[PDB]
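Novice: Before I ask anything, let me first share the structure, which is written out below as structure tokens.
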Amino acid sequence: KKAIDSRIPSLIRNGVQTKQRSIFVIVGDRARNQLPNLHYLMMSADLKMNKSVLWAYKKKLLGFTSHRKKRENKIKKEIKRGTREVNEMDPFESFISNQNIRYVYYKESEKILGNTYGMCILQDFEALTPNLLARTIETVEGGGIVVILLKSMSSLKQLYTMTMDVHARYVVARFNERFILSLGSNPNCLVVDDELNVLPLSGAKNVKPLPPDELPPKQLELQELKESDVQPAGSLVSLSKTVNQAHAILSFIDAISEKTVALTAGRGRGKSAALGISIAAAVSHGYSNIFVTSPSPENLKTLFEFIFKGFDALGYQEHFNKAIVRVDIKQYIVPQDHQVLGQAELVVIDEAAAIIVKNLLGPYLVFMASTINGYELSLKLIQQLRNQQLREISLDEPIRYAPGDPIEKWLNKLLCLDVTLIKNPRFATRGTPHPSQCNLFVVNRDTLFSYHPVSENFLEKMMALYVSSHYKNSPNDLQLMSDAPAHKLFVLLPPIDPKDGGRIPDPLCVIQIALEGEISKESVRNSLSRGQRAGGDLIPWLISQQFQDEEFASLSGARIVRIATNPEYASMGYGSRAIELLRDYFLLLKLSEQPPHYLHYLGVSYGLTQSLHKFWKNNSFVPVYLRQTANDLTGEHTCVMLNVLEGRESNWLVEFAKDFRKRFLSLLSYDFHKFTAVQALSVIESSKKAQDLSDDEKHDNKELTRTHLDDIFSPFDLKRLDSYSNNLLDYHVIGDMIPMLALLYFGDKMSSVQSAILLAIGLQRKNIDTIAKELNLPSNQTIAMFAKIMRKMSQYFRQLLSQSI
Amino acid sequence: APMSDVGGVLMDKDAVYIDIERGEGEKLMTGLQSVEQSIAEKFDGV
RNA sequence: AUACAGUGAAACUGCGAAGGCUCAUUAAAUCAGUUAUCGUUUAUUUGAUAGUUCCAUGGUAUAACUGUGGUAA
RNA sequence: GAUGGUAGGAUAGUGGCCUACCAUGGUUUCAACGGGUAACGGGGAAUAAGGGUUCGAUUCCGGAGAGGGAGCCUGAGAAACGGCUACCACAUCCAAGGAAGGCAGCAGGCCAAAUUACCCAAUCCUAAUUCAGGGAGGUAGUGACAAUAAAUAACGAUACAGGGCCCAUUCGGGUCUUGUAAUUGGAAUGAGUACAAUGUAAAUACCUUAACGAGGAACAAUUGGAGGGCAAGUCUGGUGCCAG
């Protein structure tokens, strides 16, 4: 027996006194056997406490098996041997055989997103993805201990990096080093030996706080005031959280009970139970609401809302993947996808989930629009809310499982969930001088991710740039942008020569999907038996199947983003891309200048993205060749995925031009099955492919015109007779549908077309009928544009007839 | 059973009485425990 | 004791357990003796009981064992 | 299928044991067939005991069952206490993906809830064996129903008293070595404490047995009954000092 320390029990005492989570990091081998003692201390600090405990691991438990019949018969045959007596258990065996432990792999961390735990035991340290960190430290509640065990390689990294700034020596990872430094900065975290000594490198001093909640008392006061009918029953069933959440539920109830249409959109963070408030308001809406409601979540992702709906219904008055069917006993509600229920929107109330903005504008038109805006884009959705609908949208961000937590602050700081849209420039007109200058500098990512204060403030600015209104990336993407071997960045922020300060005008992350460098990194990582870092090369290596692209290295754009001010920000992004093309063609400090004049031996430079209109316009100012796409509907936005790749190298122009030619040849046929998107964007894509072909080719891929007997075989003679019947008569479907496929094929092959005639050629390629495509695009002079299309068909038929026959 | 040692954790008034890279941990607990007090910045003159 | 050589965890092997409780009421049909089976089965016990040969040694395929692993088990 | 015949099937083989065909048989008042229990009782089923005369030794009540019927498998021997398949219910783990066995069992209880320890030494049984074993089997312990024979004293000396006992309604009568916290003396041993050896696989116990072990022999047996007597005491009654 020995007294341990004056700080490690007192930390749990004041952590449960202030209802704040706390972090222990244990080193050494005999470290599993001190989680009994920390769990006992966590319970005896306050009995009125959750008891469950997580054991997130990655591949294998430390010294046990988590199967109680298995270890029971193992200890039975241990009894039968006789090295251990009958009524004997060491405290770790007793801990795992009596406590309530939930076991998860590091891969399936998404299965425990909702429940609550008193303790979390992170077993392995060397692999810790930040999405898993954000999912476990969120579910640990206010009297909570998160413990993290270590390994001898991490002990070497600790003894190295605990002096000033040194690192470990062999893909190298710096996210775990940033983690170690953040835990050195945290006040509610410390590092303990396996013998319960203290390493005071992480929050050394800690006093026992004095023995003893106004916002909670104001919550109880306003709740009891609302109590003194079924509205108070719903309010008391909902308000398991802050008075902010209670006031939000009460205000949404008041504005959406009898007022039938308002557009209320409650916005909140990952805490505070937004889905809980929605599901707890669902029962009150079913009471004083219409017989049908419309939910717009993801399919089979409405766990908290459906649980709170069933819970509040059972509170008041009740009784291919999963069951989300509608039930009633004395009501209807369906969790549907995008608005195929346009004619099935007789429900007067629809509640949507967080951000698909055009699909949201499609679905939210003619009913009471409740909406849940999770932070986990928001500015543009609030702008679209104010641009149309008595919008009473208001919500707040007080936490649910705490009142405020330094563990939540350190988690947000390390995982970089904090953002700031302040300007902090020299001037906007002087940043327009940077847009004329097109000057860019490299990141120096090792010194960037080494956690120093001003470096971390600029890195938070860089993370706000790299995820500012992006395409819904995540913290694991931040860990890939930090700790991958094939990565670089560029911050083309300031042109000025002032003192310490600046901004971020444009971040752009490259990915060296190479041949030489990627082959070196892959042959390295095959010893570690993993690796997947070649996407843009491997897409074309199966779609177009070119040994030239198998031999040529490539840079691929992971992401690139600018400010959200104005079209000058897109000009700044274009200047950043042009500066990056010039950069490819022509401890440590947290920037680089001479290395911005340095590069590798890369052949191709490509950006892979979704088929967006402004992204296509950026790809055209980029003019990088609009290469082979994929029309499989990626269910996030339904957007098709195109990887536009320039060739900026010595001798690759014929290869890239032939690839663009093959993509152009495939796109006209693949616009029949699963590409029915637009007319102007389709013309822009065809023009981009032909522009790539004209820029790359000199006379190599120069196609010959429509030959005589081949053109005679492609049409029929009576088909051309019907074409002349359309020339001097009506252009009906008895002669304008059998030949229209060959007409559109030869028209997009090879002698000019108008805007209306180009939309007619694209309309016959998309094979829709007359009153659909032209009336959607031009919306003016329908029969006159049909006659202009017939005249262009007559000119094409007269040209083909007078050419061949 | 508080006031007693369920397992090893014997609870006194305020103190807790428990019982039971090698040289690296032993040295970092012997001398270099609070030696990293003024080792935070490493010339981080922000 | 430079193809085996004693201790021997865990594996194949020979055998071990070689005969233990409750519940609904069958009148020489349950039972006991006896006659017979050239009318029949039989490990073990015991006594007996085998006559065809044209122009120096026969084949891969599995363990135990190693090695790579999956699964809460 | 009742009774038999002929042939085949199946059998370890005999066999209406089963099937085709055929004949209309067969048992019975010389007790067919059917009726029940002190069929938790009986029949020799068996040992008998030197006086218990239907208590008094045992094999077997009938057949089943391993949650419930069904089907299959193994073996010299089986429709297996130890196997599999499917159906139906119980039922535990579970990370909800799946892996199972049977414990829906046996012991107990309704002011004696502890038997579940040691051995094959004996008798048999199996056994490759001059060896191994058997919860077959034996041994021991807690768990009183005052049922059973013993003890809690035996023998002397001295002193000092004069009264003790019995009958009877009464008066009274009859009788005689009888008493005493009196002193005192040396002998006896038993409960207990214990050497052992014997016994026994071993240990307990019985048996045999050296050493110590009594004066309040305090090494301290009860239970119930009959009757008094006492205070500067207390209470009640009322024709002093009394009665209760």
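Indices start at 1 and increase along the chain as displayed.
Quick reminder: no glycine exception, Cβ is built from N, Cα and C everywhere.
Per Swiss-Prot, the features are:
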- A:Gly268, A:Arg269, A:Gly270, A:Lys271, A:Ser272, A:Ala273, A:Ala274, A:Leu275, A:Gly276, A:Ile277, A:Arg400: ATP binding site (BINDING)
- A:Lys271 to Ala (Swiss-Prot position 289): Reduces 18S rRNA acetylation by 80% and tRNA acetylation by 47% (MUTAGEN)
- A:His470 to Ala (Swiss-Prot position 545): Total loss of 18S rRNA acetylation and tRNA acetylation (MUTAGEN)
- A:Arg562 to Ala (Swiss-Prot position 637): Total loss of 18S rRNA acetylation and tRNA acetylation (MUTAGEN)
- A:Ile563, A:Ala564, A:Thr565, A:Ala570, A:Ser571, A:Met572, A:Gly573, A:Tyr574, A:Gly575, A:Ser576, A:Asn618: acetyl-CoA binding site (BINDING)
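So where do these features actually land, and what's packed around them?
Specialist: Residue environment of A:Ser272 (ATP binding site) contains 23 other Cβ atoms, counted within 10 Å of its Cβ in all protein chains.
Sequence-distant neighbours of A:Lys271 (mutagenesis position) (same chain, 6+ residues apart, CB-CB distance under 8 A): A:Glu138, A:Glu397, A:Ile399, A:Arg400, A:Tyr401.
Note: A:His470 (mutagenesis position) has non-local neighbours A:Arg559, A:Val561, i.e. same-chain residues 6+ apart with C-beta under 8 A of its own C-beta. According to its DSSP assignment, A:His470 (mutagenesis position) is coil.
Every protein chain considered, the tally of other Cβ atoms within 10 Å of the Cβ of A:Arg562 (mutagenesis position) stands at 23. In three-state terms derived from DSSP, A:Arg562 (mutagenesis position) belongs to neither a helical nor a strand segment and is classed as coil.
Taking Cβ-Cβ distances under 8 Å and a sequence separation of 6 or more, the neighbours of A:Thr565 (acetyl-CoA binding site) in its chain are A:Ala428.
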Novice: Going by Cα-Cα distance, pick out whichever of the binding-site residues A:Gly270, A:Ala274, A:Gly276 is nearest to A:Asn618 (acetyl-CoA binding site).
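Specialist: Among A:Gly270, A:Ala274, A:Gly276, A:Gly270.
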Novice: Looking at the binding-site residues A:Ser272, A:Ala274, A:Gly573, A:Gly575, which ones sit with their CA no more than 10 Å from the CA of A:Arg562 (mutagenesis position)?
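Specialist: Matched binding-site residues: A:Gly573, sequence order.
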Novice: According to DSSP, does A:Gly268 (ATP binding site) sit in a helix, a strand, or coil?
Specialist: strand
Novice: For A:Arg400 (ATP binding site), what is the secondary structure state per DSSP, taken as helix, strand or coil?
Specialist: coil
Novice: Let me know the most crowded of the binding-site residues, choosing from A:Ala274, A:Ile563 and counting other Cβ atoms within 10 Å.
Specialist: A:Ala274
Novice: Can you tell me how spread out the acetyl-CoA site is, meaning the largest CA to CA distance among A:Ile563, A:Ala564, A:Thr565, A:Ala570, A:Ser571, A:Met572, A:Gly573, A:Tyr574, A:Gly575, A:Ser576, A:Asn618, in Å?
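Specialist: Answer in Å: the longest Cα-Cα distance is 17.
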Novice: Rounded to a whole number, how many Å is the Cα of A:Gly268 (ATP binding site) away from the Cα of A:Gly575 (acetyl-CoA binding site)?
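Specialist: Between the Cα atoms of A:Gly268 (ATP binding site) and A:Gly575 (acetyl-CoA binding site), the distance comes to 36 Å.
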Novice: What residues, ordered by sequence, lie under 8 A Cβ-to-Cβ from A:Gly276 (ATP binding site) and sit at least six positions away in the same chain?
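Specialist: The answer is A:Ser238, A:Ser240, A:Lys241, A:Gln245, A:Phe304, A:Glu305, A:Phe308.
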